[PDB]
Amino acid sequence: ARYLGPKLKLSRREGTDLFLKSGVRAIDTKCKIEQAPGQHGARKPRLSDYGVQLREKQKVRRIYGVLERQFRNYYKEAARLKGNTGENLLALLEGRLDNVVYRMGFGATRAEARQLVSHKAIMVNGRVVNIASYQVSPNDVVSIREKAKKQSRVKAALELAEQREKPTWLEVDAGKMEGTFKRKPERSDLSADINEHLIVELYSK
Amino acid sequence: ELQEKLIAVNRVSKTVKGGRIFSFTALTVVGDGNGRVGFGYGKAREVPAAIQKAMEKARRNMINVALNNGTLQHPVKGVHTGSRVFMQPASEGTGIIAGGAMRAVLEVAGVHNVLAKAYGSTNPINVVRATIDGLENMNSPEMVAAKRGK
Amino acid sequence: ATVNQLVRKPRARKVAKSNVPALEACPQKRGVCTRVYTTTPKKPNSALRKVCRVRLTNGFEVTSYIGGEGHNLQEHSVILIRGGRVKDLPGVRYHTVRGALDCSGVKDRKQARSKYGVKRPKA
Amino acid sequence: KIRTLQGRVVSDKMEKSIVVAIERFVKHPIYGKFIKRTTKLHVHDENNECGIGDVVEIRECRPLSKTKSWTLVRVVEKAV
Amino acid sequence: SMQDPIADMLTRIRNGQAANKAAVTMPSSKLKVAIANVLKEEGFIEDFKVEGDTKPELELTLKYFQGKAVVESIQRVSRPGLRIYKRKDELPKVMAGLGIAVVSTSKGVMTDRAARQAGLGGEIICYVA
RNA sequence: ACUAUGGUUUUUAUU
RNA sequence: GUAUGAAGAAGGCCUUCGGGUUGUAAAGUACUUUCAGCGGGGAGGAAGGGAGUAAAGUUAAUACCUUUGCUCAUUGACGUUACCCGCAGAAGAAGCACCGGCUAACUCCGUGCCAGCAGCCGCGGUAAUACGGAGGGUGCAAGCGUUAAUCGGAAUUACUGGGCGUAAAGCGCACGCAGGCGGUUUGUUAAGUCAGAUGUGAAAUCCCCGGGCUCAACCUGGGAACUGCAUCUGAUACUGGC
RNA sequence: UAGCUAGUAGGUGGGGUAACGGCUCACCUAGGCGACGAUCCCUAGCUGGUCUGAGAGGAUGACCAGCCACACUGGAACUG
């Protein structure tokens, strides 16, 4: 499935910035961050108390653009080798191809990166992949096809990547548009905007 | 450190001829999120005072849980009135699982790797006294290595 | 119980039966329809509600509830009967479909059209 | 080794046969508990030397009677 | 009336603890004495005596500590009408290494610790910690 | 010494 | 579709009358064809057979019947095909169910015990989040729902693990024909049990880990699950027999 | 549904079969079953699997493996 609708309405109803509708052409992002949604979302919560972990789960889903049933799969693979479901979950989400293409800077958002992947413009190990959920391996090479390399869409995103946060776990060259993903993302340089104490009893009602 | 938790609330259904009474009874637990737990029950006017009247007791009966490598040594059974319980060590995140009236007791002790279930003629405010009876029955390294003789 | 009991036979349990056997393990079956009657409500409610008497493909004859607004039902024209109870109707375990067969149609809805069976405008 | 069983003789008046009582332990395959069960075997005997209540050793080889393959080998203590 | 030689043994070791009685008596048998020796070797009782010839009597000296009994966990976890047996590789663990199970082997009464030491299975007759 | 009865039914969420 | 776009338009809805909101959504303007449509090329499934050329075959080593390398030139239903390269243009692509609580989403107007709503409790008589209308939300998504069949919840069938004074079940009360249970010494039997050798719970597959086609379905290389299990040569500590 | 047998049960002598047995054909006798549910009835292919559950337990044995039974309905005989 996919949303297909007004994009800033997502960042508003999640109370979280998704890099949607902002960029080098807007002032102070002009995305009304921390202004409350609608006329009932402007009022105090009634705390079920299940509602606060549902707020925090939707937030981490919406950042990485992930569906509920697919997040119930990440919550199952995160628990492996006793890796902590509040830590390895973020290393798997941050290791998605549609997030790695956004971190390498070939798109301005994870949604632009997902559309470059699904439209067959992205390659890994020199081979084409259309799967946005693809889990990127250590010491593997990501590249872009020449018909997309011809477009301003991808070069404007690399010019935006020089004014943005550079991650430590991957390298990229903007002249060839080719990046090496080096090692697993770790807690020391990965920064998460959620309480790890709200993701401890998920799917157990 | 400190952990305080609310499990359930009850209202006394009486109509005091003026209307339905504002008398409430709360079920609570208190711990540290590292290895301590105590059990709270109390009755007062409105929920914001009944929660304090219940945690009054949880602070007065708090004990340390005998853990071995961050979980229990053995499977153990607990009893109080009509309620029975069975509690056993498990693995990381495979204890919870367990429903709200066990989840609260385990999360104030900071554990997610212990499984618990209630059995028999259960009553919402008595199952916690059986859960704690299984932790009073739980073996500690206090006498086992000092008793074989000699 | 002794160690010498509860063995060699599994002992009794509950059964569903089913409670709606005239549908023969289906959710719905068609039937001819002969009569419509006006029924009394339960004491908490003020109404007079309609039910139909319907013989099915298998010769079994049931009473079914009529939900929604109004009826023009006829003798032997056929309607579709569904499994599902509304306890506020006396002696009934069954429901009528309106969007199916020769049954009494319904118009003008924006929400819920998969019940009543209502087409949306295009022109 | 061919399979053998032991039991006490219960009838002998026949000229080419004897009847033997067998009491052996059997369980329910998934409910456990071994219990002793009493059965009766029809055995072929052309030596005709056995007495009643005496323990005999018998085996299943080939058909000699209607649905019956059991035959006599020996006595165990020859009690009279 | 009397079906099994230890159905009256475990209760008489468990009971009398609240009154802190330093002794208990019972009718004696080969299995009761074979168990009393391992309960002395594992420190659960301090002494055992046999007295008689044709129907002997057994006296056990019970063990105590400061304000407490010492035998706080004792169960059969089996019944004479529906007994429990285990293979040499499958003898039961008790308190994940802090207790012991008692086994009747083809070489006599011993702990599962000592049956596994020898490479034997048998009947499980008591659980103590 | 001295008696039979009367269908049906109701009132807030909140720190 | 993507980006930009603010007298935040035209039109709706709520409106402690203080103002908020649908919503960057739209128009306006710029950018690009995944996929679909039409066009051009084009992979493997293809061995053997045919022709050349060799042979300590067996005899007669260029018949016939056989044997092993190296070359040429080929056998295609699937197929109006995988895969690749073209052409105009956002162009051809969005619904339906849910919002009283449990169990995700909140209100107004109208109706006023009427008419409808229908898991159960219930909602309906003047702001009804439950009905009709409508705006705003929510879970799914080219699918969405409503019901039905079986399991889980089910300790309400109790192997894991139940109950019997009464609240539900101890025979109304007796004898004992079949069945069961039952000290001690010393032998004996090999059904239950055990050891030494041997085999073994197959393939596919849930669970866990690596490959072949992008993840992967599917197919495959290893584990684990499968609380399992057969034949002999021997033992008699223990139970049941004698 | 608590009762059932009388080729049933134990012996004699023959026939037939690739081979074995009351398989099957003739005489001498009165024995032989049944509650681990016989008698009399009512249903149903079996397993690996598969659906469900933590598993035990339950449903289903049809889509992938492998057996088995049948030929409108029921017979009878030959070939090999």
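To match Swiss-Prot, the residue numbers of chain D are left as they are there, and the shown ones run 4-83.
This entry, so its header tells us, was determined using electron microscopy, 15.0 Å.
Yeah, the Cβs are placed from backbone N, Cα and C, and that goes for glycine too.
All chains included, 11 other C-beta atoms sit within 10 angstroms of the C-beta of D:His31 (variant position). Among the natural variants in Swiss-Prot, D:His31 to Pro has the note: In neamine-resistant mutant nea301. The residue drawn here is the original one.
Taken residue by residue with DSSP, D:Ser68 (variant position) is part of a strand. Within the same chain, the residues at least 6 positions away from D:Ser68 (variant position) whose Cβ sits under 8 Å from its Cβ are D:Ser20, D:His45, D:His47, listed in sequence order. According to Swiss-Prot, the naturally occurring change D:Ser68 to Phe is described as follows: Prevents 30S subunit assembly at 42 degrees Celsius.
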